[PDB]
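Colleague: The structure that follows is given in the form of structure tokens.
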Amino acid sequence: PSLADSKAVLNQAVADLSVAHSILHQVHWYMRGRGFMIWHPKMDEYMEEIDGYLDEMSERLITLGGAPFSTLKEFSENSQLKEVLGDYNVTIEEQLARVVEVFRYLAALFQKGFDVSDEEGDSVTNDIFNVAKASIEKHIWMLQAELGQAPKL
Amino acid sequence: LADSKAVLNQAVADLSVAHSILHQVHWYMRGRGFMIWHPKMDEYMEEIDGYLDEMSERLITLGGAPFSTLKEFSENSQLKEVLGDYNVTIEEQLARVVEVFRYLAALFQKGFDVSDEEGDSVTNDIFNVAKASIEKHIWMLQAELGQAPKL
Amino acid sequence: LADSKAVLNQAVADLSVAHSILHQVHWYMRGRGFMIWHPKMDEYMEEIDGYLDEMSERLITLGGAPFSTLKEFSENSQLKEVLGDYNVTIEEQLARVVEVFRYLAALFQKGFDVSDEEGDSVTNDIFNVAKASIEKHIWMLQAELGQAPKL
Amino acid sequence: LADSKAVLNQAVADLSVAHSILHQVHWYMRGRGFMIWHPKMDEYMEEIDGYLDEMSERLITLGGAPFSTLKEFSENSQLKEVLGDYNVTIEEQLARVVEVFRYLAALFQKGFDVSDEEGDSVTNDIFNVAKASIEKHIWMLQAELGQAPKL
Amino acid sequence: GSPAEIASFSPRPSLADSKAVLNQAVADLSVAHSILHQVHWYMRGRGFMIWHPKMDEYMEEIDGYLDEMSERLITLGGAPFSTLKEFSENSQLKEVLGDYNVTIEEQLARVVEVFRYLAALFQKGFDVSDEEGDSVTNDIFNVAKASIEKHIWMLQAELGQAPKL
Amino acid sequence: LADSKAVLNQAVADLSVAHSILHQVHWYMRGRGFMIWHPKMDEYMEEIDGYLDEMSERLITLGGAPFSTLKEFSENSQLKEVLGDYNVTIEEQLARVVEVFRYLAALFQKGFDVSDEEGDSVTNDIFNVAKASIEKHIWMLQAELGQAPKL
Amino acid sequence: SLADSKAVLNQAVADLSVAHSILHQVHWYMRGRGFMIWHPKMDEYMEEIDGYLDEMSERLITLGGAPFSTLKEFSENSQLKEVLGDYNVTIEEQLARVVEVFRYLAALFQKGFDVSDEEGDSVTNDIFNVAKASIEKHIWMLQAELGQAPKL
Amino acid sequence: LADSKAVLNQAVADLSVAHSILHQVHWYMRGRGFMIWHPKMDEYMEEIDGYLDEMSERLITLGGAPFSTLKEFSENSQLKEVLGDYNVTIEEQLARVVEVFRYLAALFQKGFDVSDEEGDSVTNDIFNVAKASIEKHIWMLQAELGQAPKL
Amino acid sequence: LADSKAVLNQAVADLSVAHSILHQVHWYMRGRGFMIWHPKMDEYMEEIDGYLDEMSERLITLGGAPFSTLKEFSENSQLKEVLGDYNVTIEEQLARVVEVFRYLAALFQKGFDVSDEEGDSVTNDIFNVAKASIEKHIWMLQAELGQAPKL
Amino acid sequence: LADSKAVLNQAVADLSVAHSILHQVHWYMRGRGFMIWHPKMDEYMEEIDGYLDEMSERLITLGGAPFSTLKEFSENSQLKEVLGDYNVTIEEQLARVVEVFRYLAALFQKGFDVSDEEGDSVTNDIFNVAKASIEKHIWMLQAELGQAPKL
Amino acid sequence: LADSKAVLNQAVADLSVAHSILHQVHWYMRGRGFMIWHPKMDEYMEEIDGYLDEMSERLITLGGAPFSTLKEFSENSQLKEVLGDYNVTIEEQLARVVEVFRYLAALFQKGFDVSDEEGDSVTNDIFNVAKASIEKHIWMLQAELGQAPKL
Amino acid sequence: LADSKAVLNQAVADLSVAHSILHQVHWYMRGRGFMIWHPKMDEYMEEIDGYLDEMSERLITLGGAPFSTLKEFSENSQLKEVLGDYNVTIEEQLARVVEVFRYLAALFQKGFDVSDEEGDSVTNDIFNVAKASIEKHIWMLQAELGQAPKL
Ligand SMILES: [Ca+2]
Ligand SMILES: [Fe+3]
Ligand SMILES: [Fe+3]
Ligand SMILES: [Fe+3]
Ligand SMILES: [Fe+3]
Ligand SMILES: [Fe+3]
Ligand SMILES: [Fe+3]
Ligand SMILES: [Fe+3]
Ligand SMILES: [Fe+3]
Ligand SMILES: [Fe+3]
Ligand SMILES: [Fe+3]
């Protein structure tokens, strides 16, 4: 049932990235406070990057003979990420920490994806997860730096 | 302008679901015409997303609170999603896109109507511009399908 | 279309003063956030100048004579200028911009209304487009300032 | 000219003839100003062609059938063509272009009126945008000619 | 008295010199543009999304020949046709009313027939200009013929046929 | 004008007024040559605006406070404005621009001299570069007008 | 030392050269509905193939190796077989030929991945992995046009 | 290929002198039309330099030795230069350019004939291309001057 | 080589082998000048490939069947390939490229002649344009090697 | 010209150390403002590197021998480096950059002086241009820091 | 991650000295080949700076503290620098870059191995990509020098 | 500003002849290094042409009359031309380029000194900029030739 878990983790990523995109969009829209003018457009950049991973991962899953999740209901039910109603009263520091938590989870997911693909010998999938992990971890450093903190990976 | 705000938020939900449906069509497509229509879904998706950000931004500007979770999109949208299926024909998939766009154009007409009544002329333009392009796509998709636009 | 011509000319004056005020904010700005907001004023200035040229030139096209001297701009504009002062806070400078933009959005509503009354739909569109972008800026500035747009 | 479809198709014919007259001006031009105005006709021609495809597209989208033969253009257009002549002056050629543009601006107003009555807001916008640009060119051309726009 | 005014039929249609073939091209390219625009607007059926915009590209290329040829005619001291009446009457291409019910296969075949005609006209122009020693005009016709011939190959290929020039 | 800071502020006011004058010329221009000279006015305005922001930043950098209201620009400038008039000829308009430019060039020479004497070599450079290009423009405008530059 | 990595790189030099030739044939002899999309697509595929070739050949050179560099060497050492050009081959048949060539290339690149990993040559390993990824994506899209799963 | 080499080298001389004359027109031009025709001379000059370097590297390629000194250019060119004079009218300047161009078009025809006789098809194409463009320019210059091309 | 189709197909084979030989030179190159000449082979390869595709599509267009297998190219080409050798000097490599180019230029002359005889002027120009550029390269390569082009 | 060469060489060392210090600030930066100021350090670094290569190559051109080892940069630079520390506030970091920039502006003033004294006007210009830009940055950095430039 | 951090920081030191050595080569280069190899050094320097910023922000991301002073770079680098000397030949300069690059490639293998052991796959890939390009440069440099890469 | 005008005109002559000499080197070059130095002469030629047009515009702007015939250039230049010779080594060609640039650098110094004396600071800067770039080229050409700049 070849590359069963590589396919499974690719599909887990499809759901998680779909929710991550929704969370980033909420931060983008609901953001208020000093720093808005830099961080609001920054969320657009992050979203575009996340969308990039979604399409690389979902393509790779299809290529491997899988069937990507492709309804909001599948994304919601399969994602390990939780969403809450939007709220303008959240601080900038609080909004950025939420993004850090989302990104820490993605970097962990991508590590799992890297591990599982390596074990099954799916080196193409392995590379996709490694590249994505690398960038997310770099963003974790930068976001944490803004927050006067070490990356603490 | 509670009604203009209401229809803008309705659009946020529907455009969120429409993007998901376009993505499923993009991914699950099989048959002759794949190489043209697969990347065309990406164009439609980018356009849909552009409407999502215009309408969401305008709602925020009017003092509203956009839907901003998958649960809100799914619960509020009037579009129905189904499981992805590689066995759907390319002609059926394009017909599905047409039905989604017919829905959107009708939603944008409603948004036009509501904002026009409230005198919200900026919101009004947004719906009108979107409607124009969606209707143009309907013509092209229907022409590929050997049909009149039948607006 | 005397009213539409009149409001276009009012905008020529007010945009001309708006430009000066934006330039004052750009030059006298001090405080954390300078590096983002200083260049931002140049973007706002370029946009305001775009409205100026096109409103002034619509007025010419309609058989009008636009204000074209500093004296005409000062004496016809309803916006008041004050002496540059480096001790104004970043947050108060942004609030000054918001106040200027609230004024412009309100003026552009008036221009929409009068041109709509007179059936000058070309002039109507010019005001509608300008108002849209100015209102979007009020949302962003107010957000930086920890506040709702409150249009 | 009962409906938007009829006004769009009229525009299809008139824009086709307008293109032809502009091309004649381009080719037969002689006199001081040639080096400016010869390439300017190309810009105008491209602009006229943009209106053509738009208006034709919209007509097809609305379920109509555009005129699509030279006979149909020539017989349905209110514009009148004459034989090319090198002996027409620059200032007379520019005046000929002004008359065509006045005609088109008038036609676009007619399309604006009808689409508004029907509540075809998409078609209404198309005529509005085309009218705005053509009216600006009338100002410039008349200005070259030492004249007010006289819309 | 005053000089008499000759009353005679138009006559001619007589591709005997470079100036004449160029003006014939001016007329035929104008009608060819109209036919291509009809195919573009009225097209329906599978392949629309590729062939619709392809007509726009061909229209652009046709317009390019029109401006090179008509400029060369003016440069040679001629007077290009420049009214829809002169185009329609001088062109050998026949137009019909637009119809949404023509297959892609039939539409592409119509374009092939227009292109074969144009290639043939440009060969005439090449022959006429060469005999004249008008080498600049000769190259305009050669260049246009080459590209139009390449499109015939591709159109024919789409239709599952050899170019059959 | 006692020092570099003073001459820089003088330039802030005069460049503000020169921009306004160039804009009037741009808007009220009529006559053969409009199509070339109308857009040229925009180029000149953009250049003058460039000098304005280089001179006013240098003044701020030097510990000064730039004029930043229309009242100040108008009161301090040696250039005088008159009401717009469509009846001024193209030749008279270009001659007005030449006179503004001759003034600016002379002001920039004074800026050069004062800064040189104070040993402010950065400010000196700014004035030298501005003077170079304004003088090149005088040659070209004079050449259009059939005359020598007569610096 | 790195003998077999060098040998698999050189195998790829040969196979990619013949693959380029086959793609050019498909490009030229193509006929049928879809020509206007697929003809130019072959040029994209040829450019990508050529990219792999210069990459792999010059990694081989960098390793102290000597790339095949004549048509006879390409033709004899390649495992791909060429056939005479024939306009009567259908579009569907042509695309299926390209799939088979790409399936071969993807398997070759797996072999190259495996051999270079066995020899500790991680630079060569990555060249093959990157090339493999994009070829497999193409298989998906070609198969999809042909109404099938990728069937990797 | 003695004759083809000879005429290529003749073109090296004449184009070098033609470049110098164009530059004189560029520099000494005065009168209405300066702003269009002054930079147009730069375009003509670049084109001439292009023919210069096609013809000069074809001669080298053929095993010839191009003139490469001002003495060689001046002595071998059939074009005559006179001292610059600001007093020449714009229309006379353009007349001078047309003369240079008529000469070049005639030389390029000689090039064509000589290379055709000798069977140097590459040199032949170089001349034919240069002749086409120069002759188009004659049409346009003549048209500015209110005249037929009169090739 | 009977006709135009035959010489076009000869060029398909020969260009294919030439590309292979250029690629060998590119890869096996060692010596002073490598950094300029190695990438230069890529330029030459790109150009040869341009000729190949042009010449093959002209052959198809004429109703021919291009060679399209390595066996056909190798057997039909009159160029001979040898095994790659890193010990060949950079100047010997350049000399090998010249020999290939001299061969191509003569093949192109053969194609010119045959197509002219048949009256196939489109094919005639393809060969002429290719010959022109190859001959220009022969000049430059020979110049690098301190020699006349010897064409 | 040995004093100009000595100060050029001084600038080589100081700019090398300046680059290093900016890089530390870039890497070790923490606090609100990071996202703007982190990439800004890269812009400054690139600017510093430009002055470096400029001044080094002027030194070479003048027959000097630039410092070209880290030991020489470190030993000759009057700037002092300390171990990187993440616990420095972003305001302290920016003040640190201001102090490096004041040093550099003062160094460039010395080079202007020495080069003027010796009549090396090329070196003089290099120092002046560099000084202008550093002084502009000091204004902006100070404005971020709520302060006058205090040059 | 103890060793991956250590080897990243070694790279930070080594890349810094490597940039310095390359800059010396760039500056003190003399001999045939200068015009190609002088700018080449700039490309190599840019690439080494890319690895620097990469490796140094991966170290930071991992919770390390990059060397950020010249003293740290010199003291920790395994690469040794010497005074610049114009008498060094091109051959000798290029050989030195080769030795710098061989060292760097070896360090990157070491970094590959350590990160592989520790399972730091992101760091592993940074070293692998950097080693790949360095090794490709070793081939080209060695080819220019007439030798096999001899990795 | 008589001597300022004088030296500008001298430059016009010297740049015109320098251009001719560079073109001779470009065309007659043979030997190793051709592929880099041949196009390099084009870069140098374009730069020389830039100085020509600016010096000649500045002279016009100052009320002078530039030399504008090959006779004037040749008679007024202090540069000497000889017949082109393919037998010259590339090292001897580059040496001739260095001689011409050394001359220009000295001529530019004389222009700097004379304009500085007459207080024409705009002309002064033109010469200073042109001198800096020529001298940098001398450094590079000399380095290729294994020598110091020796200004
Ligand atoms: Ca498993
Ligand atoms: Fe996708
Ligand atoms: Fe947004
Ligand atoms: Fe304007
Ligand atoms: Fe034209
Ligand atoms: Fe390569
Ligand atoms: Fe050249
Ligand atoms: Fe092709
Ligand atoms: Fe450098
Ligand atoms: Fe960085
Ligand atoms: Fe000039």
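All residue numbers given for chain A refer to Swiss-Prot; the residues shown span 20-172 in order.
The header says X-ray crystallography, 1.8 Å.
A Cβ is built for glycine as well, from the same backbone N, Cα and C atoms used for every other residue.
Per Swiss-Prot, the features are:
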BINDING   A:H47, A:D74, A:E78  Fe cation 1 binding site
BINDING   A:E78  Fe cation 2 binding site
MUTAGEN   A:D63 to A  Decreases the iron incorporation but is still capable of binding iron to some extent
VARIANT   A:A27 to S  In strain: 825
VARIANT   A:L91 to F  In strain: 854
VARIANT   A:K171 to G  In strain: KU5
Colleague: Measure the Cβ-based neighbour count of A:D74 (Fe cation 1 binding site), defined as the other Cβ atoms within 10 Å of its Cβ.
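Modeller: Result for A:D74 (Fe cation 1 binding site): 16 neighbouring Cβ atoms inside 10 Å.
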Colleague: Given the variant positions A:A27, A:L91, which one is most crowded in terms of C-beta atoms within 10 angstroms?
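Modeller: Answer by Cβ density within 10 Å: A:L91.
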Colleague: May I ask which of the binding-site residues A:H47, A:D74, A:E78 is closest to A:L91 (variant position) if we compare their C-alpha atoms?
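Modeller: The smallest Cα gap between A:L91 (variant position) and any of the binding-site residues is with A:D74.
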Colleague: Which one is it: of the binding-site residues A:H47, A:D74, A:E78, whose Cα lies the shortest distance from the Cα of A:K171 (variant position)?
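Modeller: Out of the listed candidates, the nearest Cα belongs to A:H47.
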Colleague: So what sits near A:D63 (mutagenesis position) in its own chain, CB-to-CB under 8 Å and at least six residues off in sequence?
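Modeller: Listed in sequence order, they are A:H47.
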Colleague: Cα-Cα separation of A:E78 (Fe cation 1 binding site) and A:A27 (variant position), in Å?
Modeller: 14
Colleague: Sort out for me which one of A:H47, A:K171 has the most neighbouring CB atoms within 10 A, since those are the recorded positions we care about.
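Modeller: Output for this query is A:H47.
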Colleague: Cα of A:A27 (variant position) to Cα of A:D74 (Fe cation 1 binding site): how many Å, rounded?
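Modeller: Each residue's Cα considered, A:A27 (variant position) and A:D74 (Fe cation 1 binding site) end up 16 Å apart.
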Colleague: Using Cβ atoms only, which of the recorded positions A:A27, A:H47, A:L91, A:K171 are under 8 Å from chain B?
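Modeller: Out of A:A27, A:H47, A:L91, A:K171, A:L91 lie under 8 Å of chain B.
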Colleague: Quick test of understanding: given the recorded positions A:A27, A:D74, A:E78, A:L91, A:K171, name the ones whose C-beta is under 8 angstroms from chain G.
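Modeller: Of A:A27, A:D74, A:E78, A:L91, A:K171, the entries that lie near chain G are A:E78.
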Colleague: Mind pulling out which recorded positions among A:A27, A:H47, A:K171 sit under 8 Å from chain K, Cβ to Cβ?
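Modeller: Among the recorded positions A:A27, A:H47, A:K171, the ones whose Cβ sits under 8 Å from a Cβ of chain K are A:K171.
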Colleague: Please work out the number of neighbouring Cβ atoms within 10 Å of the Cβ of A:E78 (Fe cation 1 binding site), leaving out its own Cβ.
Modeller: 20
